[PDB]
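Colleague: Have a look at the structure that comes next, please.
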Amino acid sequence: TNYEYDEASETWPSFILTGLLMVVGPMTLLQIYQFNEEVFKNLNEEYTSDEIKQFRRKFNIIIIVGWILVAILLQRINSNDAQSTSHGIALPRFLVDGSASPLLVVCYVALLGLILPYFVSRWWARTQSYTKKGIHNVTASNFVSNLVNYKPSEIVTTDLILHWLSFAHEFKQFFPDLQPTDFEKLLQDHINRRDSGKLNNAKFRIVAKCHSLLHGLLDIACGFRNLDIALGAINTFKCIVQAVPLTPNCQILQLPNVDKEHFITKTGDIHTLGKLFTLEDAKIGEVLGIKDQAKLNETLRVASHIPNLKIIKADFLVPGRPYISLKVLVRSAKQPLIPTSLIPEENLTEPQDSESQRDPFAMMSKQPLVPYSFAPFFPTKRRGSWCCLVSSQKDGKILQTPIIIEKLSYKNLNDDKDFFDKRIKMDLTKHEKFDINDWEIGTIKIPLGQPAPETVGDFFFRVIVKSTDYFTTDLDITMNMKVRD
Amino acid sequence: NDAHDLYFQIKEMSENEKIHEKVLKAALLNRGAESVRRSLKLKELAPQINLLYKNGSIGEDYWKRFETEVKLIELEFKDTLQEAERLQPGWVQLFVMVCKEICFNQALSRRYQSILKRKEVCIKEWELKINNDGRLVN
Amino acid sequence: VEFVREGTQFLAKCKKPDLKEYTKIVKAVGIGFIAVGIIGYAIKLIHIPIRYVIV
Amino acid sequence: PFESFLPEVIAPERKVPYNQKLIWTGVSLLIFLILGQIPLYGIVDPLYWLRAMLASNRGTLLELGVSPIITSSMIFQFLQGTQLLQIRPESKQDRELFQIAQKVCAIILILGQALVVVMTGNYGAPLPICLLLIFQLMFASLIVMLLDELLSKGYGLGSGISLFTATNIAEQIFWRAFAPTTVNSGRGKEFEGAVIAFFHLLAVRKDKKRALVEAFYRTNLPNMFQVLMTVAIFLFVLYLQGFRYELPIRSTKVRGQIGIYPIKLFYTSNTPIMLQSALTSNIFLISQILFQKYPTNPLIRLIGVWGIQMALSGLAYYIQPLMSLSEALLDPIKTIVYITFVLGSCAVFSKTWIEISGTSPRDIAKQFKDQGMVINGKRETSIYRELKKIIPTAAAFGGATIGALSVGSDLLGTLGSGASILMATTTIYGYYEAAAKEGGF
Amino acid sequence: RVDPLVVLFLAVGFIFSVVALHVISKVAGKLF
Amino acid sequence: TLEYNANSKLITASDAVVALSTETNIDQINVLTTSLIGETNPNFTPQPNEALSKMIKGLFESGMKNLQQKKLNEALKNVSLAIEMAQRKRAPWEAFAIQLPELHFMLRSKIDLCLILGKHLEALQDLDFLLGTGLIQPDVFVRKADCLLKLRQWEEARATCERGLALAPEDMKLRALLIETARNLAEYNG
């Protein structure tokens, strides 16, 4: 029908009052109604450069305002003095018949002709250009076009993967002024621990974005069933995370403060962590050349915490879809080797329940997260990771995407069991503090992702578990499935 | 990154410089070999690109670009065969097999030639110290 | 009287939801229904003064 | 089969994620709903039932609504049920021809219906305005049909008809609750919304012991007690959604696949209630028409007599729904016959729909033999006998429960019809369970 | 053939055209 | 660009800096025309040549005779010359299944000779090429693991030993090599 507006402020005050109360009340009631040790999150901030700190730093009132405005409106209502039916509306009169007769209509016409379609178009263009992995489309096109015409002759090194990475498209929108050669030179300056001079705020950004690009390259390489480029990708990612060039003796140059001109020239037989720890405590400082107790303690405490893995038991499992089961023992570089026989065999076995039978990965989904890494030259803070990829043994081709596990228990590294050292050589397993139920055993499960062959016989497989933030010891074992039916 | 326009460049230079006649057949065989190699490469790469597409990690444009390249390569091969027929009368039933062999043979030749360059990469990457006679001197 | 007997048997054979599932279902249904209804109400309200003014 | 080159929206090659689907659903709904408020330009037989069921309102661009689309789909569904089109799934060209025939007959149906309404409607006979007015409706129906096709291709959470119906139901429920309009009849200006008038009387009257008893009952306009009844029935029907039967199943062609087949209680809730409502609306229409046209006749008086308008002492009198408890206690046999009719109707409608739509226990058994799935703890030759002991009883009990909830809502006098509420809840729970079984934000 | 943004632009153009026709027909009588 | 020589009939790139693909294609065309100059028949056949194969066999026998004379220094040079000739002066359009096996058989003897003499890196690279070009048998993995351990690459040593055991696990040498590489790696860590 034909309504009549309130021109004497008789109804719209209560209208606004209830409209505010119905959204305030829920807010008030909602407001009144309301594991894994990490020791690098404190030590990292002391060895990071100051410019990196500057970079990393650089790049409820609604309830009370609603209550007070409700109070004002309530007082305004209380201050007012206040057979055919006359229809009426609650909106005031000057909103429809005053001097603002074209204002409201032009504002609505604007909100219908400009803001909606333009914003929808921008959002569509922003969410249609990105691939599911989280990278641009031109970058994925470039990576596939580079893997297609790739001769088997050229041996994959770090430089070739850097040369592929400096062709990414996400590096153009960041700095439309630079060129691919500038990006390659910047990444070289980062890896060699060299200074950019003026483009530091660009080098840091491109290095920070390098992670997702390397993960995209790894996934597509595993897609094409090409192993060597995936291995190169993981190695280059280690290199960029740790800021060290890839050479034979790198496990010892990943340390915080070691001098190359002294270490390379004096000794040439120390190549890894165990061979290092075999020496005495003063000999380590003497060979590394830092001669500072207050600083030697820090380097020992960081070199005694980067996790090396080891296999205990691994075998197939045959549900409707097979999935591999791994039993690894995460240890540090100091604990001596403990045999497999003393393991009580209880933790290794799996309890058979309906909930566990339905989804066996539920138990793995419970273990804690991994701590923050030790990346004194990576801009942000990164968590450790573990990238596991499976390969066949008949021809040597990757046959599934890399499953990137994240959860693992690093408890066996804590400073509680320091009595278990290798330099004592006194058969330390028979100690009073040794508890065979105290050593925790992580567990990693990889879905096989492919149906079992219908033939009957032996079939070889091979699983790799490489680290992605340190230069520690990894896994490379060959297991075979004995299909018998 | 192709040896197609090189044949046309050689033809244009022959139109004026009076080069010998066998060089034209040589360039034609080269073009044919490249065509057959790319045909095999596409035929053997189709399924994995299809899988990466259906997984939803490549986008939509490259799939169509690939499908177009599939037939562009065949069209190029047919035009090359026509040019070969124009070059010599009754020379099509043997050209296909000659091309099929030269492709594989030069592939092996390149893979073998690569080792002289490949040999020093490992030296640089592992910091070896090798004197003459290829022995180790620690 | 056999039909209600079979009905009771079937309901005893069915599964009644617990609290942790009931609360999630009711939260989802409530938020969806409210998000539809509020839009309907606001679009029915705003078009009264404009349809009055332009016509 | 013939040649056809007409516009149609393309389906995506890959599965679209949850957010790009939800945003499209929301924006399509916003466009469809704005298309329902704007009045025509050429303006200068009221069917409340059809316009309430078909999501249409007079005096706006959306006066036709989804009626031509739904009637074309129903015509082709009936023709496919009668085995006349002999549609065979062995060919895709036949399916393309059928789906393009749907649209090329829908458009001419829109043209015919619009010509009819412009020739008979109350707009007026007095040509440029006529062509403009027919073009307006043509364009509006074309846009709504494209929106339907888009949301049905896969870009949206589901179809369009059910979503629009749920939208209208929820909008009407909220408008009957937070209405800002007022009426002045002797006493003064009173809000037509329950909570609005409740808070207004709590604020300005300052006589609480009388204001509460005046605003809580409100024998003349909607009150808060009806809102309480609505939210109570809402929670009840939502709790009634989880009732389902689960039997364990296993595979035989491929070993190691153990699962559970669910059999819910609300099997085919949607169709029978809207069918029976359409039949009652049509019967009331025809009875009013015959009573208006003919003064008195034996059969005219027997089929129904209208009085104070409402039917009285006739066959149409019995089928009318009850208003309150007063009429219930007045004539018990009338309540009895009405309840039995409404229950038997939904029961038989559920039965015929589960027999026609292809969800018969024999069909499920044949589908299981196709998939090779077998009961976990039972043999193969007994699966059909087991479905015979579950499916019909479950369907009948579900239909009876829907009828009971509807009659209870109608007797309690809720803000909206119980059928509308249950449809809204079941259709949105469909989306919820789809998102749950699929997995998304 | 047609993309979703095409349909949305068609709808927006239709609605804005009807509203503009109304406002022009109204102002025609008010100015003269 | 490109300049055409007159008497040599060799196309040379007269530009200053050219990509690698252009160089490779130009060399291939040079070899093709050099072979077509000698081949006189218009309808050349994939049938292999005879005199070239005879010369190859003669050089191979001249090299192998030094082993009977126990001359371990010149036999390698002779086999290298024979391989170079068989690779160079053989027309590319000849049959594949006859040019591949001769190269493989000669290269295997060359690998054995180079490993016995005392050169290691060349042996490892030859083994890798021979294994990559499509021949996988336990007669290769043992020598590859030997060369790897000789020039101190331990992780790859265990890797190749395991791949080798993954094909003929009944061997008696792969297990000894696995034991030795496990011991060396345990020393390399411990």
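Chain D uses Swiss-Prot numbers throughout; the residues present, in order, are 12-55, 61-142, 147-328, 336-468.
So this one's electron microscopy, 4.0 Å, going by the header.
Here the Cβ of each residue, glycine as well, is placed from N, Cα and C on the backbone.
Checked Swiss-Prot, it gives:
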MUTAGEN   D:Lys273 to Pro or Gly  Severe growth defect
MUTAGEN   D:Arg275 to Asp, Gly, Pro, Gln or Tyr  Severe growth defect
MUTAGEN   D:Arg275 to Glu, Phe or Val  Severe growth defect; lowers SRP-dependent and SRP-independent translocation
MUTAGEN   D:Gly276 to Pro  Severe growth defect
MUTAGEN   D:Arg406 to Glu  Severe growth defect; lowers SRP-dependent and SRP-independent translocation
MUTAGEN   D:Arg406 to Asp  Severe growth defect; lowers SRP-dependent translocation
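Tell me what's around each of these sites.
Modeller: Close to D:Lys273 (mutagenesis position) in the fold, though at least 6 residues off in sequence, lie D:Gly399, each with a CB less than 8 Å from its CB.
Its Cβ taken as reference, D:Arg275 (mutagenesis position) is surrounded by 11 other Cβ atoms within 10 Å in the chains shown. According to DSSP, D:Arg275 (mutagenesis position) sits in a coil region rather than a helix or strand.
Secondary structure at D:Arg406 (mutagenesis position), taken from DSSP and collapsed to helix, strand or coil, is coil. For D:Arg406 (mutagenesis position), no same-chain residue 6+ apart in sequence has a C-beta under 8 angstroms from its C-beta.
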Colleague: What is the number of other Cβ atoms found within 10 Å of the Cβ of D:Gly276 (mutagenesis position)?
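Modeller: The answer is 11.
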Colleague: Are any of the mutagenesis positions D:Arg275, D:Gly276, D:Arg406 near chain F, where near means a Cβ under 8 Å from a Cβ there, and if so which?
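Modeller: It is none; no candidate comes close enough.
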